[PDB]
Number of protein chains: 6
Amino acid sequence: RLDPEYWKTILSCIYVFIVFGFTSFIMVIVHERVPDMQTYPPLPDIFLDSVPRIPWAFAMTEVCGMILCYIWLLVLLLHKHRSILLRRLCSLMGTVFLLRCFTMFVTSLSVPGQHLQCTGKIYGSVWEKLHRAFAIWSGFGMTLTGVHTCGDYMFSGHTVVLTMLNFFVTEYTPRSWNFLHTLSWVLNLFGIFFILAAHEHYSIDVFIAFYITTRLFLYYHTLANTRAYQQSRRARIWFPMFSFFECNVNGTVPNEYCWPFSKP
Amino acid sequence: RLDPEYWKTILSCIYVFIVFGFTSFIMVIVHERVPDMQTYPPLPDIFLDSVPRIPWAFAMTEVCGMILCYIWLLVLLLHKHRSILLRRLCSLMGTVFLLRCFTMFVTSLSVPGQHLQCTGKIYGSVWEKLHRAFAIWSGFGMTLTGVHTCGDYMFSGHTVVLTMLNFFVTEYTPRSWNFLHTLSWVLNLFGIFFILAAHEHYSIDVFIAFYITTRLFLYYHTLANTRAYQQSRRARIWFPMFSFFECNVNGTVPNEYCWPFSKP
Amino acid sequence: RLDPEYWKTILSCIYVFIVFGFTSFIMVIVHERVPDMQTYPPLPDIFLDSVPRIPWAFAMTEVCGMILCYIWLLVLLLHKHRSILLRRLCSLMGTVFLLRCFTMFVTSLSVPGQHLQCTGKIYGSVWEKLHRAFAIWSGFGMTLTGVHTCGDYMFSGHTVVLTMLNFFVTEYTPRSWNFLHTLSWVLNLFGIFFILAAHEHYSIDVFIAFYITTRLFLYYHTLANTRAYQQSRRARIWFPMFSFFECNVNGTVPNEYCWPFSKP
Amino acid sequence: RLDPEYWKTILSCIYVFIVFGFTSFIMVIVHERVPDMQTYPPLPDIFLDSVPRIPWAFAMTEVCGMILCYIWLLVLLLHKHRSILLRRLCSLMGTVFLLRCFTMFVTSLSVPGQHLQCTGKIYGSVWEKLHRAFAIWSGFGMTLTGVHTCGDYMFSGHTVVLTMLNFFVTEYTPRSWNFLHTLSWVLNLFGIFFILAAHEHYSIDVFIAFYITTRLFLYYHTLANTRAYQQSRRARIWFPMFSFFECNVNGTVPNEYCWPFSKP
Amino acid sequence: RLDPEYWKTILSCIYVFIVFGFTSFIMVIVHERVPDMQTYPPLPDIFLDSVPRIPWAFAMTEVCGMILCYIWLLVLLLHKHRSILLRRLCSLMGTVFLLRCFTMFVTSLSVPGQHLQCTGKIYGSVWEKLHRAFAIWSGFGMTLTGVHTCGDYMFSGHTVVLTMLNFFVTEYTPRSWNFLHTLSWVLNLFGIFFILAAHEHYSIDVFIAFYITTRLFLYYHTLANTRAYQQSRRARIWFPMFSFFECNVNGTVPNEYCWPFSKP
Amino acid sequence: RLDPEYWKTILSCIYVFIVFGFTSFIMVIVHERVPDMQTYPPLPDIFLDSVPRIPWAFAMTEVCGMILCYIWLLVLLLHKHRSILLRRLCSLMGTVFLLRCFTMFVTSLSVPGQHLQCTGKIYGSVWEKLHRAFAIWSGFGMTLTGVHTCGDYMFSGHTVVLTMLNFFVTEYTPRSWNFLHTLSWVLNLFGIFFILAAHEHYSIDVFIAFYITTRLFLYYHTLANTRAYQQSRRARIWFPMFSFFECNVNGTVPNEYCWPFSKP
Ligand SMILES: CCCCCC/C=C/CCCCCCCCCC(=O)O[C@@H](CO)COC(=O)CCCCCCCCCCCCCCC
Ligand SMILES: CCCCCC/C=C/CCCCCCCCCC(=O)O[C@@H](CO)COC(=O)CCCCCCCCCCCCCCC
Ligand SMILES: CCCCCC/C=C/CCCCCCCCCC(=O)O[C@@H](CO)COC(=O)CCCCCCCCCCCCCCC
Ligand SMILES: CCCCCC/C=C/CCCCCCCCCC(=O)O[C@@H](CO)COC(=O)CCCCCCCCCCCCCCC
Ligand SMILES: CCCCCC/C=C/CCCCCCCCCC(=O)O[C@@H](CO)COC(=O)CCCCCCCCCCCCCCC
Ligand SMILES: CCCCCC/C=C/CCCCCCCCCC(=O)O[C@@H](CO)COC(=O)CCCCCCCCCCCCCCC
């Protein structure tokens, strides 16, 4: 039966923080490849050529992200099996950001011309790249806490977080609340549109990020519900550290909600 | 039971040749977006920067792609249900080549500098684009029958044909011939490697083309074997013209082989 | 059984004033779009071009509302289930006014020429409008407490209030008092007629206001009497907080009468 | 049983065409009210201010209308009860277009500044109005065959036809073809979008013309399926000549399709 | 039962000469790499530095091969299952020489200093090399019919032929003639010794040639005697055309003797 | 039963270390044969001619060696039968490294031109050879602790250690951990690739050193599992001191893991 294991969530959180630090360092290394990356003319896109740049459109994506994060925290506060829920967010965020690192290492696709005045650059040493990596790490990558000074490459990260939070909010609420689901979907779509309308990413980056996050979520939940980690040697599931986390969870996690405080 | 429907196969062959003629016209519309597309420096890649250009490598991809065609043509000749096999090859080469027109329209990603001397260009009219679209159509896009004069955009097409023929040969041969299966997998991988060694496609062009054809092949044969087109209203299968072709085929197609000629 | 919920009515009451304040906030924003609002000549109307403008007709409509309010208040005073009746008035007046904001925001149609001497306007700030909205909110809209100095837009609220009160008066009275209903009906028609004769709204401003309140009033009661909110997935009700308020009420509310005080 | 009364269908077709003549004539009458109707600035809108005017947008609205009429003719030919589907169409179009005559006559609302170059005007006589109305009558109000040269009024007729032919293709096809049903929505939404983008009608005339036809279609079919016209004294149905047309039809018409011609 | 297949042996015989010709084609290509091939001093060898070069030692090895061939040919003449014995020789000599080409192609190691006066070389063409191959192929490699004029590379074929013939001589004789087997072993060891004493190959050239032929000979017979080619998925045999040739032979071939002619 | 004879393991560990001293001494003897060994041009290879020399490649070979040794020490500590796994490792390394002494002594094969700057040479005496050999003995032949300054000979020792420690991690872990098994292949393959890319050993010394250890490992464990040493007079097993070491072990050793220390 569902066993609250509080010593595995710590491991998952540590794994995700390590993954985020690795992603920041890889981003700095990749940015070190090409010096200018801001002199070319952009590729002919279908949405970046029609809709002109909206200067304030990039903060609205993070506003939507914070709203979704607050809703998800509220959901997590009033649940029975909150440990399993917190252990499933991390094991998926780490994997998707590892895929982002792999995609960004092979080929670097930026947008030629926004953030053209970003300072710093030419970080030639081993101990000066680490300070920039630390800033990007403990700045959360957001544009509000100013870290996002230069541009960003393939496999956008805001879309991943938005889609993951939307899918988790929709999944772990009772199947009778079909207005919060619509609100979350609207927030996700508006965030994606505002990522596209700020001229920060190409259309294909957003599309592949959305598809990859959705497919990985659905596949992970299908494997977890089918309970194939102990059924047989099905396919040797390639999710990093999968059977270590879901071994004690058999079947499907129900949707029981309580109040944790002992003060009515 | 398996009914040989020789008139549904003809409808499938016509469906492909319309799709192949639609893609050839899009590739001329897209080429008119940006005139130069040959002055920029290329994106920083991990394979295009290490391995230098091999001038003869792009011709060996099609040589590897004709051996797999001849081998498959022999399978299509000594089979009982060759009508269904030819109807499944066409129903998939159209769906995948339709996805190529979608991703080549939203954003156009070419390689800045090969085929820099290709003539023609500035096809400003409605009746001169069609003539250029006819040359590509009745040349199969190959570099031997000289049509491939200028560059090519996202979602490479050589990787789609190589991977589709490799999976059909493996699928429709007895599960005891695991040397022809290994030989076909070698021609697939060597053909893919020579696209990158000729500096014709980016390292991410070839990975999403390989992934999509592999994923769509396994998804088609899951539905075709589970037989979900009449089981229930599962998901309203989005494959273009799926239930029209597989309605008369129930279950799985066996692997019986014969000789069609009546002259022993 | 019919359990009077004295804590849900308080939540219901809070809902309607927030919408009342929110509507007032939108009204000042709409007035900011075009400054003049007093140069266009009246559009050709088959009703306004016949009846001359009457300065005292507008005050007569507000008089009728008070009389109808007194009749309804007396009914609420001598009813067994006075808690439920008050909860339905707030759950239906808060929905209609939500539609008023959407109609007024998408397009703005006022009366071109009346109240041309109204003062105020040109509020260039983000704090003065809040005080102006407070004046709009804490004046209840009547001209007796002069707040509505300038013109008004589409889907007038005088018709919403006059019609909504009339239906509750007729609905929650026994089917043997068919003399008060005639008095209530003539008052509603007289009040609506005075609005049109006062040149305060267009003819189509009233008709779509008369239809929407009646359609929503009857749709609310049909669902409540059928109690389909829990029977099955009837229609995926889009009424704001419908199942929450009416979960404890089953069947149809009777028309029993008593005396509220304990001193007969 | 379902007996095709061809003498009743003819009376239905002539009934709707008289309404078309009545609608065209009253359009000239309301035009004669305000002479200029091209000097005012447009009212503030939320969609007519952001999206700029597209000269060719209004042509695509009628292109989608022709396709939706071409599929409907295909459905009309192959349906066994082709004498019933046509009779219901004539009995619904006449009612909706009669409501359009009422709203145009009660009040006038147009776009002040488009189609300012249309000639003619000041048709002050008894007989010249008929000639101008006849030109509109035998032009279908289409712009491809240029008749509609001046502006248009409230309750846009392009929205009704685009929607009425969208809810008959969906309704009168088997409930397993939900791709043509999906396709006919794109033909409707894009036809709705393009008339707004061409600055032909306000953002509220389009919405209340999409709602009325959707409401007046579902209400009609609910009455017919439950045969409430003869079951009892249900509601004194207000559809003009409803019990006369649908007296020989009992129950719901099936979805049986047959080929009428005798040349297999 | 043991069915002599007179048509499979013909297919088996064709296989070995094609490999013999293919090996000869590779030999001339390897000689093209280094032009001199006769300048390096011999590497330090514990066997070559002791035994002086003997000009007539090389001719003695070819003499021993003919004597061993005569003994084997006589056995093949007076055996019941002479078809199977001849089929196995061609199926084992065509596999070892395939490994010879791979070893010789990857690296080229010859004797640095012998046959320094050999003519030919510098064949700059693509047709003259083929005519040289026929000289190599149609001379069977012996020095009696002088073809092997220059040196030879790693994995000498003299050891392969001498060792392969010896094992068949011992294997297919009854276990009571343990005097011919001793004579056969003396011829094999004497022939191998003459190769080393002739300064025609290195010491490691012979050892890895002696091991591979013996290992493959015993591995072939163990699989055939165990008849695991059809018993189960034993080891996924990588022998070229192993199951095809030995499908009709079950168990172990006996050692019955007869007379071939019909005239005793 | 499995009785850990700690007096037998010590005799195994001392036996392998004497072979290490023997191997180091004979390397000096063969080095004294040819003085120059740095003047000849390299033999024609297929991998040493395409890939240019990478100066830092040979360092990564030893880095992978330490990691494979670090994981093995982890396995050697948590295994219940840690006294058996170590004994088999010592009894296999001595046999393989004894074959290396035989092939190095019979013939000499090195890369002519690498490590041409190594000093020393001409160690002509009886006692100085021991001092030079002792330096190689207490340096593990590693280049990180620079002892191996001159060239290396046939049967590369870096291939044996990289492969022997790859087939013990795979063998002596439960048959459900096939990701560390997968990981240890990448460590082996890259260690194999880097020694070739550094121009340290020919392309045939690497292949016949990967084959011998793989063959001599599987053959040993097949003999031990079937206890053929005492079952009968099977083959007169040629492993040096085989029946002595594996006489107290019956059957196959299980995969039970336990913590030896008494501090839970
Ligand atoms: C214990 C871990 C739980 C995981 C929770 C998942 C939520 C994601 C949070 C942060 C992701 C940032 C990635 C760090 C590594 C940078 C990678 C990079 O350098 O790549 C960045 C692209 O430049 C990616 O940046 C982003 O991912 C932006 C996402 C921000 C969306 C809003 C998140 C704000 C949360 C605040 C919560 C407050 C609660 C309510 C407030 C009222
Ligand atoms: C009836 C149809 C059956 C379908 C069979 C599928 C085989 C694919 C064949 C051709 C695909 C070409 C695409 C046409 C539209 C151009 C799109 C474009 O313009 O895009 C092109 C990219 O520039 C795509 O080009 C390609 O697809 C190259 C693939 C060629 C690989 C070799 C095929 C040669 C077959 C010859 C058979 C001979 C038999 C043995 C010979 C000894
Ligand atoms: C416990 C809660 C019960 C709720 C009762 C609701 C009754 C509606 C009353 C007033 C509606 C005002 C809406 C506030 C926001 C306006 C938005 C706007 O600013 O829009 C205005 C449009 O001009 C709406 O104006 C109106 O509300 C016109 C309605 C006037 C009808 C007469 C109302 C007089 C009631 C007085 C009762 C006194 C009792 C007897 C006196 C002796
Ligand atoms: C055979 C039965 C088919 C049923 C189709 C019925 C649809 C009615 C069409 C047009 C009504 C026009 C009314 C005239 C006066 C309107 C007053 C006005 O002036 O109002 C106009 C706008 O204010 C109304 O304009 C329109 O009606 C726009 C609708 C155009 C959409 C395509 C209509 C083409 C119908 C042709 C039928 C032939 C079939 C060939 C198939 C390709
Ligand atoms: C169909 C089966 C018949 C049985 C006979 C099998 C004996 C094989 C003979 C020769 C194999 C030569 C391989 C051809 C391609 C060489 C590749 C290369 O080009 O490589 C050569 C490198 O030197 C290999 O040369 C050799 O084959 C040396 C082997 C010589 C051993 C003596 C062979 C003499 C046989 C004469 C038989 C005559 C019968 C009695 C005479 C009175
Ligand atoms: C109980 C744990 C077992 C560990 C297995 C160690 C295997 C021996 C490694 C190397 C043997 C070197 C022999 C010296 C003379 C070779 C002749 C020559 O000079 O030949 C050299 C090349 O020709 C051989 O070089 C090598 O041996 C390459 C192997 C390097 C890979 C890393 C090995 C280092 C592991 C040390 C960790 C030990 C931890 C404490 C121990 C208690």
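Note that chain F is numbered according to Swiss-Prot, with residues 144-407 shown in order.
Header lists the method as electron microscopy, 3.3 Å.
Including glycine, each Cβ sits where the backbone N, Cα and C put it.
Around F:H301 (active site), the same-chain residues six or more apart in sequence whose CB sits under 8 Å from its CB are F:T204, F:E205, F:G208, F:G334, F:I338, F:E343, listed in sequence order. According to Swiss-Prot, the active site annotation covers F:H301 (among others), on the basis of similarity to another entry.
F:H344 (active site) falls outside any helix or strand according to DSSP and counts as coil. Counting Cβ atoms from all protein chains shown, F:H344 (active site) has 25 others lying within 10 Å of its own Cβ. Among the features that Swiss-Prot reports, active site is placed at F:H344 (among others), with the record citing similarity to another entry.
Other Cβ atoms within 10 Å of the Cβ of F:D348 (mutagenesis position), summed over all protein chains shown, number 23. For the mutagenesis of F:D348 to E, Swiss-Prot gives this note: Abolishes CPE synthase activity. The structure shown keeps the original residue.
The active site annotation in Swiss-Prot covers F:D348 (among others).
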Translate the DSSP assignment of F:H301 (active site) into the three-state scheme. helix
